[PDB]
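Data block below; observations after.
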2 protein chains.
Amino acid sequence: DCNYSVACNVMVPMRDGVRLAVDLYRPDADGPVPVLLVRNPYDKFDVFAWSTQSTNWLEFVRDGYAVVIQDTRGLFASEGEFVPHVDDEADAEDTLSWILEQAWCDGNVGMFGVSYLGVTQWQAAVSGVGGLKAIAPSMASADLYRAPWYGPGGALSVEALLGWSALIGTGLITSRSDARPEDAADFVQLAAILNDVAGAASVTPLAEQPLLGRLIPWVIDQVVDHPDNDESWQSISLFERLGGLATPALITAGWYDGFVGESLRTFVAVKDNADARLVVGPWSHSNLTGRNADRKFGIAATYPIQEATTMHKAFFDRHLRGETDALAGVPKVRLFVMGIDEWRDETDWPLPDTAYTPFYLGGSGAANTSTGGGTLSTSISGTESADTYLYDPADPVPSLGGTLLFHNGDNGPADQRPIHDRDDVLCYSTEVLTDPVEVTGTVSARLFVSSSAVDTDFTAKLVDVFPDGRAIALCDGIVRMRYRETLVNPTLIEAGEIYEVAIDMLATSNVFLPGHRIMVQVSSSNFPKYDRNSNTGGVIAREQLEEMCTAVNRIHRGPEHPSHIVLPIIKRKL
Amino acid sequence: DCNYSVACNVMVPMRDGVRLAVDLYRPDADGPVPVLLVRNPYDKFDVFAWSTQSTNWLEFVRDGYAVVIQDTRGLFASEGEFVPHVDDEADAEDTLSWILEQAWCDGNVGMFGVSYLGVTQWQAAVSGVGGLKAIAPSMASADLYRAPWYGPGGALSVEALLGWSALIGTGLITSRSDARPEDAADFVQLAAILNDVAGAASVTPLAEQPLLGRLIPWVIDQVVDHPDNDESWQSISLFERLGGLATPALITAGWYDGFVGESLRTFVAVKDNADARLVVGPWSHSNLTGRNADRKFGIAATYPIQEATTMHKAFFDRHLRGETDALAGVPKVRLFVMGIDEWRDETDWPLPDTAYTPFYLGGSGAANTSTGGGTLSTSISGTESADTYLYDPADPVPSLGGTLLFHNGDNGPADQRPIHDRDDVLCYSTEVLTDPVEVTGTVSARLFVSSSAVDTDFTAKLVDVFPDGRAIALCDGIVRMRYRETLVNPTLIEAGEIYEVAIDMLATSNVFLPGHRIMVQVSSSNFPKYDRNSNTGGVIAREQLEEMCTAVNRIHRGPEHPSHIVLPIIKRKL
Ligand SMILES: [Cl-]
Ligand SMILES: [Cl-]
Ligand SMILES: [Cl-]
Ligand SMILES: [Cl-]
Ligand SMILES: [Cl-]
Ligand SMILES: [Cl-]
Ligand SMILES: [Cl-]
Ligand SMILES: [Cl-]
Ligand SMILES: [Cl-]
Ligand SMILES: [Cl-]
Ligand code: NA
Ligand code: NA
């Protein structure tokens with residue numbers, strides 16, 4: 001009982017002859033066992049780095065599962081050349097096939113892990129390997145354009161790209177056969193990016209990346225050079241294949257995690273054909289403590305690694321060991337509901353009784369700044385008005401919290417007061433609430449907009465205004481106007497024309513308590529969460545700052561232009 | 001090579017017949033090996049919880065060390081009854097003896113680990129077991145009165161006590177043979193303490209702890225009931241025995257860690273008789289990221305777990321494997337110097353050329369609040385003055401950063417501006433600096449004080465005032481007046497009489513850069529880092545709030561009362 005062994009650097013041959021290195025954690029007892037696979041680009045040896053964001057998975061080994069941790073192609077002990085995403089479907093298929101052949105595998109395989117270690121699970125799931133009985137993708141996406149590299153709005157997630165590239169670059173250099181003379185200087189420059197991601201993202205043209213483009217050509221060749229959701233992106237997208245799967249998936253997400261919109265969409269895609277589970281906490285990608293600079297969610301909000309381990313084991317016991325009652329009492333969906341700051345079980349996501357309710361932009365006078373006249377109401381505004389501002393790419397609105405990954409990515413529920421005085425931040429608020437209002441679900445806005453430019457962006461951010469004045473970010477999104485109708489086949493806009501556009505603001509779960517207000521901020525930038533629109537209609541990543549243009553942008557509101565945010569309202573009295 | 005096995009719950013008999021559970025991580029190759037022991041009260045199975053604050057120690061196992069992780073007496077898989085500290089000398093001695101007898105041990109044993117897992121190493125080191133060749137105590141203390149429970153000033157570290165007790169209580173309940181009906185409610189109440197440690201610490205009398213006193217009687221019977229550094233404390237103190245040891249120690253500390261003063265003192269105690277090493281980063285006990293709410297130290301400040309692993313392995317290779325050149329190029333002392341925010345190697349601690357320099361309190365008018373007239377200068381003040389304030393125990397100065405452990409213990413370098421308007425916070429600052437001033441070393445104050453009460457406290461805090469107005473805490477201390485001369489045999493003061501008192505402000509390393517100021521705050525409370533003095537001369541922990549008294553307290557400054565802070569000045573031109 002409990003006892004196990006660990007075999008290092010077992011070489012697994014891929015279909016092209018390149019061998020990937022794995023470590024095998026195998027129970028000492030005789031007879032084949034169910035097996036769990038983790039595919040990792042950050043050194044399979046370095047288990048402490050990621051495991052605290054996942055599970056106490058040695059419990060799985062002690063309980064009689066084998067665990068295989070693999071170095072992805074071209075990194076650490078593995079052979080070959082590393083390129084993000086493009087080899088992971090085939091390498092996962094070949095690795096699963098190898099596992100299933102082994103003396104110690106009983107024909108049942110699962111996977112678990114977070115972020116890149118989650119994405120690789122969707123890539124495995126589409127392989128058609130029958131022996132893969134369940135996956136557990138945490139903080140993951142099945143559409144790499146939509147998360148983490150661009151988004152549903154068609155703006156580049158520039159801090160995500162530069163930060164991750166710098167991190168991997170540090171790993172690529174550490175992985176080296178033999179130390180190179182330039183390595184020391186490269187480390188220094190990578191550290192400089194990671195200490196100042198907004199600074200790195202501010203260089204123009206963005207596509208000129210001497211360091212990152214040399215260490216990882218993909219950064220430019222794939223990501224920066226393909227701003228449209230084109231054939232290059234579809235080739236690594238899994239999402240359209242998810243509907244045809246019948247693989248149980250234990251999906252974890254975080255309200256302030258860069259992958260959240262796409263994590264949730266995977267749950268919706270797979271729930272009808274297999275046993276899907278969902279757990280969503282109030283976490284960002286680098287902060288799963290539940291504690292932030294101006295917002296504390298309580299100790300219950302800390303990533304519940306013991307409970308997660310128990311749930312994963314129950315899930316794998318059901319699907320890999322055929323224990324039909326193993327998930328008895330386990331909810332389908334479990335959400336950390338902010339505001340009340342409590343975990344709560346649900347039967348589905350979206351929640352069954354969600355009332356998708358328009359809250360209309362209104363008010364007397366200009367809505368510019370937090371001291372403007374901007375209102376939100378469930379009633380349509382009676383008078384036609386417009387709020388106008390200048391968006392200058394040289395002075396974008398700074399990103400504060402939200403779903404930042406690498407640039408200040410540890411303060412999701414950030415206080416927005418530092419940007420409230422900006423004339424390009426339009427604010428609309430409800431009256432102070434006397435009764436609680438729960439907003440739990442996907443969130444979007446429909447805005448009537450116009451611009452002096454042939455392209456620009458519009459942003460929308462949902463905010464909980466506390467009694468003491470803290471204006472806490474909840475969720476946000478962007479629409480890049482050339483992609484207002486399609487991410488695939490963009491077209492420019494006509495200056496001065498009014499367009500009705502949708503902004504995908506991902507999702508949240510928050511009870512706005514009595515004494516609070518519901519607030520929305522509208523602008524045309526959110527940098528470096530998203531790169532800045534040049535307002536030219538050009539190839540944005542190839543433009544110098546000085547050739548970018550300012551734009552006079554307009555939000556129209558009234559009876560004939562009923563701009564609004566759609567809130568997923570949950571009303572519970574019992 | 002690399003391959004190892006893990007044996008679970010091997011029972012090790014202590015001298016009294018009680019068996020402690022260990023897990024054995026043993027290299028697969030034949031022949032005995034050097035062994036590393038970790039003694040852990042937080043479940044030996046739960047390696048991910050603590051290891052990210054220590055080392056990637058599986059590298060040690062892969063490199064041919066055995067590692068033994070033990071559940072301390074009375075917890076998790078171990079037999080017996082848990083009481084903090086009192087069994088750890090004997091149980092360590094018996095465990096070391098058992099290890100040395102095993103077929104797989106080559107006669108060389110070391111230890112590593114953090115906080116409680118560090119303290120237990122000093123307890124092992126005083127055992128006289130020759131086979132123990134080296135220790136690596138991180139965030140540790142050899143005098144439990146001085147850290148973490150009281151301090152050199154004789155005030156109870158109430159948040160440390162209640163927070164740790166609640167944490168252990170959660171573990172004590174989880175360790176249970178059989179679940180009890182009251183367990184669920186007890187968990188809820190323990191969580192309530194951990195979510196509001198200051199609230200828990202505010203109850204009076206402090207010594208009445210229905211929950212914590214039931215789960216862990218020690219909290220009251222030992223800690224709260226023994227405010228003097230009496231025989232009960234000496235019985236678990238190791239410090240006086242350290243001078244006689246000749247055991248190599250790799251000592252890690254953090255500038256904002258509760259144990260820092262005592263960690264550093266252990267280095268000074270052992271450095272002359274054995275190979276001691278020191279590493280000090282800018283960390284607090286729950287935050288080793290280098291990132292704080294209003295202060296970022298850079299990615300280099302993040303706990304360097306790879307480099308720490310490499311250094312530990314080199315250290316153990318030298319002392320357990322006799323590799324005489326294993327520590328070639330490794331510095332004796334390595335400090336994160338704040339301000340410049342860089343790691344720097346040194347040859348000793350204290351630094352060899354430290355100029356212990358008085359900075360005198362002065363100024364025209366009252367020094368109350370940050371907008372008062374308080375100054376700091378290397379010149380003695382020319383005119384006799386006194387600053388006066390009312391200290392009311394019902395309204396103590398709130399703790400903000402510093403060396404908090406459990407109450408908001410993740411923001412050591414906290415901005416002090418929120419308490420600058422208080423009349424009981426006396427502020428003294430230098431002029432804005434045109435040249436850098438480095439302060440690296442132990443820090444203390446000598447204040448001439450008087451009180452209307454027969455007992456009270458005085459506090460002093462060193463602060464770096466930034467160009468933007470951030471007033472960043474560096475280090476602080478307290479003196480409880482009854483213990484002004486001795487922690488062992490307290491005596492009361494006479495109301496109105498002037499006393500020259502020393503305040504031990506632990507240590508720091510900071511370059512105050514041009515454009516900054518050096519600032520000191522003086523007060524009579526810092527709650528809940530320290531419990532509040534009742535100003536009565538009574539048994540403080542047994543007093544109701546309403547029977548406490550206010551005190552009119554005075555700081556005297558001038559030629560005949562030259563109150564000052566002593567700064568360890570380092571001047572480097574090269
Ligand atoms: Cl809060
Ligand atoms: Cl909580
Ligand atoms: Cl809860
Ligand atoms: Cl209106
Ligand atoms: Cl508030
Ligand atoms: Cl800073
Ligand atoms: Cl740095
Ligand atoms: Cl450095
Ligand atoms: Cl003066
Ligand atoms: Cl500043
Ligand atoms: Na997510
Ligand atoms: Na320390």
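Residue 1 is the first one shown; counting continues down the chain.
Looking at the header, which is where the method is noted, we find X-ray crystallography, 1.5 Å.
Cβ coordinates come from backbone N, Cα and C, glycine included.
According to its DSSP assignment, B:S115 (mutagenesis position) is coil. With a cut-off of 8 Å between CB atoms and residues at least 6 apart in sequence, the same chain places B:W50, B:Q53, B:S138, B:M139, B:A140, B:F259, B:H285 near B:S115 (mutagenesis position), listed in sequence order. Per Swiss-Prot, the feature active site, acyl-ester intermediate maps to B:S115.
Feature annotation from Swiss-Prot assigns active site, charge relay system to B:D257 (among others). Under 8 Å, Cβ to Cβ, and six or more positions away along its own chain, B:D257 (mutagenesis position) finds B:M139, B:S263, B:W283, B:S284, B:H285, B:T403.
Its Cβ taken as reference, B:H285 (mutagenesis position) is surrounded by 25 other Cβ atoms within 10 Å in the chains shown. Look at Swiss-Prot and you will find B:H285 (among others) tagged as active site, charge relay system.
Listed in sequence order, B:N40, B:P41, B:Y42 are the same-chain residues at least 6 apart in sequence whose CB falls under 8 Å from the CB of B:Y116 (substrate binding site). Per Swiss-Prot, substrate binding site is recorded for B:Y42, B:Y116.
Around B:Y42 (mutagenesis position), taking its Cβ as the centre, 18 other Cβ atoms fall within 10 Å, counting all chains. B:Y42 to F (Swiss-Prot position 44) appears in Swiss-Prot as a published mutagenesis result, with the remark: Loss of activity. Has no protective effects against cocaine-induced convulsions and lethality in rat.
For the published mutagenesis B:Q53 to A or E (Swiss-Prot position 55), Swiss-Prot gives the following note: Decrease in activity. In three-state terms derived from DSSP, B:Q53 (mutagenesis position) belongs to neither a helical nor a strand segment and is classed as coil.
Quoting Swiss-Prot on the mutagenesis of B:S115 to A (Swiss-Prot position 117): Loss of activity. Has no protective effects against cocaine-induced convulsions and lethality in rat.
Looking at Swiss-Prot, you'll find the mutagenesis B:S115 to C (Swiss-Prot position 117) noted as follows: Great decrease in activity.
The note that Swiss-Prot attaches to the published mutagenesis B:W149 to A (Swiss-Prot position 151) is: Decrease in activity. DSSP assigns B:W149 (mutagenesis position) to a helical segment in the three-state reduction.
DSSP gives B:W164 (mutagenesis position) a helix state. Among the mutagenesis results in Swiss-Prot, B:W164 to A (Swiss-Prot position 166) has the note: Decrease in activity. The residue drawn here is the original one.
Within 10 Å of the C-beta atom of B:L167 (mutagenesis position) sit 16 other C-beta atoms, taking all shown protein chains into account. For the published mutagenesis B:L167 to K (Swiss-Prot position 169), Swiss-Prot gives the following note: Displays greatly enhanced stability, with a half-life of 570 minutes at 37 degrees Celsius. Exhibits 4.5-fold reduction in catalytic efficiency.
Quoted from Swiss-Prot, the note attached to the mutagenesis of B:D257 to N (Swiss-Prot position 259) states: Loss of activity. The secondary structure of B:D257 (mutagenesis position), as reduced to three states from DSSP, is coil rather than helix or strand.
Classification of B:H285 (mutagenesis position) by DSSP places it in coil, neither helical nor stranded. According to Swiss-Prot, the mutagenesis experiment B:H285 to A (Swiss-Prot position 287) carries the following note: Loss of activity.
Packing around B:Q53 (mutagenesis position) is summarised by its Cβ count: 22 other Cβ atoms lie within 10 angstroms of its Cβ, all protein chains included.
Among the mutagenesis positions B:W149, B:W164, B:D257, B:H285, no residue has its Cβ under 6 Å from any atom of ligand 6. Recorded residues B:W164 (mutagenesis position) and B:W149 (mutagenesis position) have their alpha carbons 10 Å apart, per Cα-Cα distance.
Across the fold, the C-alpha of B:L167 (mutagenesis position) and the C-alpha of B:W149 (mutagenesis position) stand 15 Å from each other.
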